[PDB]
Structures are given as C-alpha cells and as structure tokens.
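Peer 1: There's a structure below that I have some questions on.
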Amino acid sequence: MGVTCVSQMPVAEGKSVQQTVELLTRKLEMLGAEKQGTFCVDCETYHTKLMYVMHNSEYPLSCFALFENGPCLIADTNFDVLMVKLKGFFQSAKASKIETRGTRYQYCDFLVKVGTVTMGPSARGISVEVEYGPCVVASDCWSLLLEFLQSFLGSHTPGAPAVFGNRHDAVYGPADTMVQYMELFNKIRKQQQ
Amino acid sequence: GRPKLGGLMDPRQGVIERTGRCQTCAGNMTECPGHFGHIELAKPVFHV
Amino acid sequence: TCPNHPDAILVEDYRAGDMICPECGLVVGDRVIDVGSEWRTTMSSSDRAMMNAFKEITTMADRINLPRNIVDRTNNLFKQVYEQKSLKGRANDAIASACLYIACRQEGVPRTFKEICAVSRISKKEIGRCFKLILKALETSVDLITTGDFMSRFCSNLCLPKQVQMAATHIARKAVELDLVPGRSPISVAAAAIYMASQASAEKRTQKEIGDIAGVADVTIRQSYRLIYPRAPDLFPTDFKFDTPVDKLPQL
Amino acid sequence: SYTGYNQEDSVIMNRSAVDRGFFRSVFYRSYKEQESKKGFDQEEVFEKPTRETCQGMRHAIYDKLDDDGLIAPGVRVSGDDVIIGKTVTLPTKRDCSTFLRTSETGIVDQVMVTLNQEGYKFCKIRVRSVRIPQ
Amino acid sequence: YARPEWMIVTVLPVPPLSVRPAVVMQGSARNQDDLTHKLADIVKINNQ
Amino acid sequence: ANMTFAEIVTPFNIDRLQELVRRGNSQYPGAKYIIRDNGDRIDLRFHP
Amino acid sequence: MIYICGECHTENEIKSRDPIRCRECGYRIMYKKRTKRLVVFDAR
Amino acid sequence: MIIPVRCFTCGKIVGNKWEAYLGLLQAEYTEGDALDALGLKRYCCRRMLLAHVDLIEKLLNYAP
Amino acid sequence: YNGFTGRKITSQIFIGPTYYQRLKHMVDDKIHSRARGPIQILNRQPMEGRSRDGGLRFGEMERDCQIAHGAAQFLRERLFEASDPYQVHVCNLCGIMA
Amino acid sequence: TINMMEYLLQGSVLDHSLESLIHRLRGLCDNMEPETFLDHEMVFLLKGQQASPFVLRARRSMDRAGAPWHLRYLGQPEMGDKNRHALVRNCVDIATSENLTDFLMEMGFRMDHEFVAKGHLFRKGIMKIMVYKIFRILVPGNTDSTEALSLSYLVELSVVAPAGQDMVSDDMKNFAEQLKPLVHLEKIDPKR
Ligand SMILES: [Zn+2]
Ligand SMILES: [Zn+2]
Ligand SMILES: [Zn+2]
Ligand SMILES: [Zn+2]
Ligand SMILES: [Zn+2]
C-alpha cells in the first residue's frame, strides 16, 4: 500500500479526448519516465443501496467490492464468479459500467497513470493517479504528492483527497485507492455535458 | 387424472407426455419404440 | 431435464421442435415439441335431446336475429342445466327458452320475457319459472335490467331518429334517478319515455304502436307516461329540438 | 444478347430504374383473428400474455403488442413476431397467440377491431411489405 | 410360423401409444385416437 | 446458412471447425450444432 | 389504448373489458391509431 | 398512383411537370406539343407523362 | 454502345417502349429451405413448422432416377437417413422385436 | 472460468477408536506432520423473494493467526450414476478480508447457525481427509464456551476437482474402502 492521489484533468480547448492523453503522456515521458507495462481498471455496478466492484490490473488476482461509505472487501477473482452465480438473485443495473485504460509511466519510485474513463464505448474525461510505494505513511506524504503534481500536472492539481480524511497514523490501504476511484467514477458518470 | 395400469393409456405401453419416460424401457418419447398390450377375449372372435 | 442441470428450464424451439437447455445448449429431445401444433401461426337419448334443444335454440335465435355468440352461450347454459338435472321435469323447450333469455341478459342485450315468448312456443309464465329454476341450479345471477337496455331495439324497431332515441334514453334514465316511477317495470318506463320523445319530436308514434313493439299495454304506457309527464321539461335533454313544445305535449 | 443473363426466357433489368421505383410494388397481407367464448370454461381473449402467467409461451418477444394484445400500426414486424396475443383459459391460460411468416418482413399497415357475423370480437391486421424488383 | 388356430382372435393385441398417440386440441383437451376409442369399445364389451 | 453439413472433427480441420463454431449460427459462414462422441446435440445460438 | 371510429373518425379510449364501439357515433368498426414508436425508412 | 419523381430510364426530373402538362392540355396543346414545351425530348421521358395515370386524384375522393 | 467499354455494338439493337407486367410470382414467396426441421406425430417425417421448412417430396420418379444412377447410399440416405432415421432392437431367434 | 465440483463422502468415528483411525490415516496418507486445525464457521442465508435462500459458508481460522476468512458456495447434489458412489456439488472458493461479516450483513445476508470444528487434517494426492468434532456454540456471540454436538467425529473425504474428465470418484472409493473396516465412509444424503 503506497499513498496515491487520483484526479480528473479536463481536455480543454478543442483538444479531442484522445489528443489530450497523447499530449499529457508525452509530457510525462518528458520527465525521464519509462513505461512499465499497461493498466486496466474495469468497474461494474449494482443498484443494491448501491454495490460497486472494481479491479485494477496492478493487482493481478484481487477484485474489490465497495459499498459506498460501507466497508470494502478485497477478495479473490472467484468473487466475480460468485457474483455471476447469484446474478439471477442479484440486481444488475443498466450499462453503468465505467473503465479507465491508459499507459503506466515510472519516474524513480513514483508510478503515474493517466487514463480516459471511457464510458461504455465513448470516452469522456481523464483520471490521473500518482502512487508512492516507499511511502507507507499517508496524510502527510501529501506534501510529496503535491510537489510532484505541480511539477507535471501544473494547473488543475488536486488539493488532496478526503480518503486521507481525519489526521491519523493509520496506514494507507488498497481500499483507499479504490474509494478515490469510486468517487472519481461517480463524478464522470454524472458530470454530463 | 394420472396414467393407470391396465387402462388403454397404460404407462407400460410407452410414453404418455413428451417430458416423460415409460416405466418399461425407461426411454423418452423419441427413444421409446412403444410396447404392445393385450386384451383377453372371454369368447374367441373371428379375424376379418 | 438436462442431465447435467438439476431442475433446469428447457427453452422450446420452433426451428427444430426441440427443448434445449439455455445455459449449455444441450438438445434434450430431438424433434419432441411438435411445432406444427404448438405454434398456431344409435345416438344416446340424452345426446339426442341435447341436439334437439340446440336446434330449437338456433331456430328461436334466428327468429329474432340473435348473434351466434349469444346462441353459443345459450347452448352452454342448456348443457349445464341439462346435466345438472334439477329441471328434468320441465320441458326442454321451456329450459331452452329460459337459457336463451339468461344468455341475452348475461351478454348485456336483454330481451323481454314477452319477446322470448314471441319466438318460443312456451308461455311467458313457464319461461319465467324455468328461468328462476335455472338461476338456482347454476348458482349464478344476472344484472338487473335498466331502461337503457331496451331503448336501442325499441327505437330502431319504431324507426325513430337517433336524437329521439337519445332523448328517450335520457328521459327514462332521469325518471329512474328522480324516482318518478317507483316499482314500475323498466320496459314500461322505457315505453313511456319513448312515447314522450316521439310526441315531442316530428316522428310521432301512437301508444298502440309503442306498446306493440315494446310488449307493453297502452294502458301501462299511459300510467307510466302520466307519472313522468309533470316533470317532462326536467326529464328532457337540454339540447333537444322540440318539434312540439314540452308544454303542448299530449296530456293523458 | 448483352451478357447472356437474359438467355432462355430470362430478363436483364436496369438497376437504376428499379432504384427509381421501376415496377416497385406493395404486398398487403391481412390476418384475421377471432376471440371465441365457446366452451364451458374455454374462452379466448386478446391480451399481451406473460412468460409466467400462461401455462406455456415462446422465446418470441411480446413487447410489440399493446395492452389489448394487438400490435399497433407502423411497427416493423419480422419472423418470430407476435402480431396478435391471445390467451385461452385452460380447462392457467394457454398461449393462443398468432405469429407471422418467417420470410415475411413488413410493417403493420392497418389494425381494425370489430364484431364478426357471430358477434365475437375479432381483429384484422394488414401488414405492408415493399417488394422491390430483384 | 402360422397355425390355423391362431387365425381365431382369442387375445387381441393393443397397439402402443406411439401407434395411436393422443392429440391435444382446444387447449389441453386430450383427443384420444380412433384406435383408442375402438379399444375402449372392445374393453367395455369384453368386460360386459 | 439454413442448410448444414456435418463435418467430423479431425486434427486436419480442428482449427477451421473451431473458427466456424466461434462464428456460430449468427454470421454466415458458421455452424449450427455440435455433436459430441456421446451423440448429444448442442445448439450454438442458445449456447454462445 | 386509443381507437379511431371508422365512420366519423373520432378518437376514443377503450379498455380491454368495455365493448368496442364509438362513444358518440355508435359505429362498430374501430381502427388503432398509429404507434408512437418511430420507425426509420431508408429513402431507397 | 402519382407522377414519378424521376424518369425511370435516365433519371430526369419528371415529377414537377405533371401539373404544367395538365395545364397545357387544358390550354389546348397537343400531347406532343405540351411535352416539347415542357422540354421532354427523350422518348423515355415523354413516356412518363404520356402513359401516366393519376390515381391519387380519385384516391383523395375517399374520406380519410 | 457497350456500357462496360463504350464501344459501339457491331449489330444495331432493336429498342423501344413496350408494356410489361410484373406478375405476382416473386422469388421471395417461393424460396424455402429445410434442414433438420420439425416432424409430425406418427410418421416422424418432415412437416413445415413456423416456416416453409416442410421439406421436398422424394417421389417414386426420383427414387427410380437414383436407382438408375446406382447411388444406393444416397438413395438410402434420402429415403431413410434424411426423412425419418430410426433404430430398433430385435431378437435374433424370433424376428418380432420386444 | 471452469466451475469446481466437490466430491464428498461422509462417515462417523466414535471417540474411543479415534486413536486407531488417526494412526491408520497417517500411514496411508502422504508423510506430512498433522495439521491440528481449529476453526469457526457461520452460515449466512439470503431470504429473498425466491423461496430457496442462497447459503454462503464463511470460515475463520482462530488457531492460524494472519490467515484470511474463506467464503464458499455449495451447490445442490448432482449425484446420478450409482457406480460413482460419491456426492457431487458445485463449489466456488473465495478468500475474503476480515471485514467479511459486515459486508455480508449490509448486503442483506443473515447469520443463521454457527459451529466450531476442532480436529486433524491429512491429505493423499488431491484427496483431503478431515477428521473433526463439531461443537455447538451457545451465547449470541463468542467462542470461549463450546459443548460437544456428539461424542463421535465426522470424517469427510473431499476433492476439489477441476471438473475435467472423471474417475475422480473411483480413486476416492478405493481410498474409502481401506478405512471401511475401521469406519464406513459412505455417501449420506443431506436430506434427513
Ligand atoms: Zn418404452
Ligand atoms: Zn444444460
Ligand atoms: Zn364514430
Ligand atoms: Zn428520360
Ligand atoms: Zn425372441
């Protein structure tokens, strides 16, 4: 678990959704960053309250089920199979699935991932996550993430996230990154326009 | 309302309903070839 | 009955006429469904009596041009009554006539007992008695007849205009609502309303004529009309073109 | 004798002319369905059934039908489509609905409901299919 | 293969269901075949 | 597309028949049924 | 469920239970109104 | 039923000439003279107007 | 002039307006196929179901044609395998099955 | 993913002879020191509109520290052929985080019955033999006090096969046969 921050960066001007990622990723490459593979984050939804199940590719076997403010269960992939078996019993929702797919760039112990939350078949928006694997402590590693973001992100740099929340010596968790992703996804689904 | 032994629609003679199997050869409608019954005539009868 | 799927609902198919498990696709049954049918795309005494009753029912129905649906309902009612056998002592003709009357009532186009008798050799009294017995045997009931039920037929047989028919229907319904004809038969009330409307419109029909079509004596029509006459302006529809003013309507 | 495709009483047609409506036609097919209350408890009624209410139904979609069990005009209808949804009460209610010809693929042109000579409700549905020369 | 006495009908074979399968009409009203009706006739007469 | 020919699966044609099965009945050319050594028939469109 | 009278061309709502008949005309031939669902035609 | 928009053979616009053709016929032009005035030179186009039957006019006599 | 090449056709074609009629016989209404389709109750033989898939009659003339061809396997297929294949268990001692 | 079918044969041993069976299993099985596991299992049922309640079995290992809770779904019996002489059920095995109890309750699954199982686990090839003494749990929540459901211990032979091919039951029947004089392991239907 390494402190992470995810924010949405608007494409701006008349730059196409893809055109902006191409440019932002080249700007990241212009940090001496080297590509270290590909990352896929695919999330499905249920209208039950509301259930969310998300799975970052960075984690090979885990599937995360988050119940809004309620607890997140980090479970094996067989969890998706249990979900499908229950499916007739379970609620399904209507094409609310949201995915962000983009390149992973490594810059000396910081992994930066810029992706386009493509809703369904049509892209709309952009998610940036900067993670620090060495920084086990969180909520005060904010100075680091902020300085690195001002280096590359510049404008639209986020003024923290609430997943850090109350000041505590509590260690950062894979659950916290998933909660950041869920808030970001709720915003793309509803930003509209 | 159910098949009865010794009746015309004897379940032994074959399958009654499509989603069913006869008790003799335990075969479905397609597999079961149908099995003959017999009637004892109290008096001998000529054959036309 | 998919072997690998305990309690699996097999979906029917029309292309091959087979039932197939939807989750694996296994074909359970080769050509078992018979899509041709599934997809629509010496006489016994009792049966002979029933056949004669059906023939009589058809004759009576055609006498007054009743629809085949009413005929079929009458046939079903007669079958039920005849098998129930509580009316075995009564004539099959009377049972058939009462069944025809009940079928008309249930279909919502009631015919008067006199109307049924006009087409049946059985008398009105016997028809009514058999009707009561049939109702008891069937443990069913028939909605109470209203004046509006007979207006269409009576006005059409009298060849009155649609406006006159509407005026008569409104007059009868309003009279029943106001309770100006308590206890009076609906047929009598309808005949009186039709007479009022006819006398207020250009097409004027005599009491004898209206009684002839409606099956009601001119004296009964006179009584009902006298009961509804004082409030004729109230009964008449607002937008009615009075050829004869309501004040100058016949007084009798 | 242009290309040999008109040989032996055959004909070569101008595709551009056909595109311009040349010898184009309508095919109207009328389906009549009557609901009959004949039988002690065997009655037929026009209505859109349900996959569970009836004794048995089909994979064909019944969403085309309306609350009265009749397909509205202007709706495209192809094979395995229900145009009239009928239910006959089982002596549940068995599905007695009617389908179209699988090859036929047209639009419901006119739907009329009336009482036949027998006084039973019945509906006539005229389906319109456009035949372009081919 | 053929004895003259066998020509006289003493035991009457009953065709299987597949030979004279029961039909369904007007819903679930099982329409028994003509063979079923005739077999009912012989059964009644034989019992009598 | 409506008419089909049953081809026996061989190492010579295993890949081609697998591709046809993957295409399925939806898009021509494809396949309609798969028959296992058990002789049972599987409907491809019902099972994708 | 709107039906158009075949004689006077009057729209009227009708349920599955009430008889099929014009509310004012009395005419017994009814035509269903065109579906609200929109169908696309290629102008070919 | 109604005058075709295009000549079936060559595709010339022919759907806007029916009313003018009828007007000329009323003005006593011979059919050939009216076609020439309308500018239909090819006999393929002339056939459109010459052999057209306007059934829509009678179809409109039935109440909608 | 040839449409494909634009070259004048050597022979001069006879061309003019003629009144043609479109007959009701369309290939759409006549095309029909049958491949492993529904069968009837008793005969277990093909019958058209929910479509025009009732199959084609392999008549006595076709049987004689295949006999003349000598294609015994194809004839057996058409009359037995394609129409209503069936297998029964029969006792060797007494020919009647059970 | 392919589904995982569990082949199960269940039998009982009275306590007096437990020592003989333990020695015997050690000899036939692979040479591994005995596991001596202790675990707490709570079954959750979902009372939805469908009459059958979904049953998910949640297991926590009290004895083994730092080991994740295991959640499993057990399908209806698929036993058909008499020759197989085994009970076949569909099974999905998923390791879950400690916050499993809360997630299930918020989802709507309801805790029903809880038991604590203590005993020895031994394995031969894929086959796993578990010998355990089920203990009833009293008081609404706790594991401090347990009473014995029976003097005897259930012995279950379980294989989590991939569902590819078969003859898995045959191997199980042969192994069961050896323990048959010491204890009759047979397929006992859950019903009554
Ligand atoms: Zn059998
Ligand atoms: Zn299956
Ligand atoms: Zn009208
Ligand atoms: Zn032209
Ligand atoms: Zn033998």
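Chain C is numbered as in Swiss-Prot; shown residues: 14-54, 106-316, in order.
Note that Cβ sites are derived from N, Cα and C of the backbone, with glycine treated the same way.
So Swiss-Prot lists these for the protein:
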BINDING   C:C15, C:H18, C:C34, C:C37  Zn(2+) binding site
MUTAGEN   C:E51 to R, A or D  Defects in transcription start site selection. Supports a level of transcription equivalent to wild-type
MUTAGEN   C:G153 to Q  Decreases BREd-dependent pre-initiation complex formation
MUTAGEN   C:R185 to E  Reduces interaction with SSU72; when associated with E-193 or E-200. Inhibits interaction with VP16; when associated with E-193. Inhibits RNA pol II transcription activation induced by VP16 but does not affect basal transcription; when associated with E-193
MUTAGEN   C:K200 to E  Reduces interaction with SSU72; when associated with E-185 or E-189. Inhibits interaction with VP16; when associated with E-189. Inhibits RNA pol II transcription activation induced by VP16 but does not affect basal transcription; when associated with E-189
MUTAGEN   C:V283 to A  Reduces DNA-binding
MUTAGEN   C:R290 to E  Inhibits interaction with RNA polymerase II; when associated with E-286 and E-295
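Walk me through the surroundings of each of these features.
Peer 2: For C:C34 (Zn(2+) binding site), the Cβ neighbour count at a 10 Å cut-off comes to 22, with all displayed protein chains included.
A helical conformation is recorded for C:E51 (mutagenesis position) in the three-state DSSP classification.
Remark: C:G153 (mutagenesis position) has no non-local neighbours by Cβ distance under 8 Å and separation of at least 6 in sequence.
Residues within less than 8 Å, Cβ to Cβ, of C:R185 (mutagenesis position) and separated from it by at least 6 positions along the same chain comprise C:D157.
Cβ neighbours of C:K200 (mutagenesis position) (same chain, under 8 Å, six or more residues apart in sequence): C:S150.
Within the same chain, no residue at least 6 positions away from C:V283 (mutagenesis position) has a Cβ under 8 Å from its Cβ. Mapped onto three states, the DSSP output places C:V283 (mutagenesis position) in helix.
In the three-state DSSP scheme, C:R290 (mutagenesis position) falls into the helix class. Take the CB of C:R290 (mutagenesis position) and look out to 10 A: across all protein chains shown you find 12 other CB atoms.
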Peer 1: Which of these binding-site residues is closest to C:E51 (mutagenesis position) if you go by CA atoms: C:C15, C:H18, C:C34, C:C37?
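Peer 2: Closest by Cα: C:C34.
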Peer 1: In the structure shown, which of the binding-site residues C:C15, C:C37 has the fewest other Cβ atoms within 10 Å?
Peer 2: C:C37
Peer 1: Does any of C:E51, C:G153, C:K200, C:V283, C:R290 have a Cβ within less than 6 Å of an atom of ligand 2? These are the mutagenesis positions; tell me which, or none.
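Peer 2: Near ligand 2: none of them.
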Peer 1: Among the recorded positions C:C37, C:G153, C:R185, C:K200, state which ones have a Cβ less than 8 Å from a Cβ of chain F, giving them in sequence order; state 'none' otherwise.
Peer 2: C:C37
Peer 1: Please report the number of other Cβ atoms within 10 Å of the Cβ of C:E51 (mutagenesis position).
Peer 2: 18
Peer 1: In the same chain, which residues outside the set C:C15, C:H18, C:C34, C:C37 have their CB within 8 A of the centroid of the CB atoms that define the Zn(2+) site?
Peer 2: C:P16, C:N17, C:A21, C:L23, C:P35, C:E36, C:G38, C:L39, C:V41
Peer 1: In whole Å, note down how far the CA of C:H18 (Zn(2+) binding site) lies from the CA of C:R290 (mutagenesis position).
Peer 2: 81
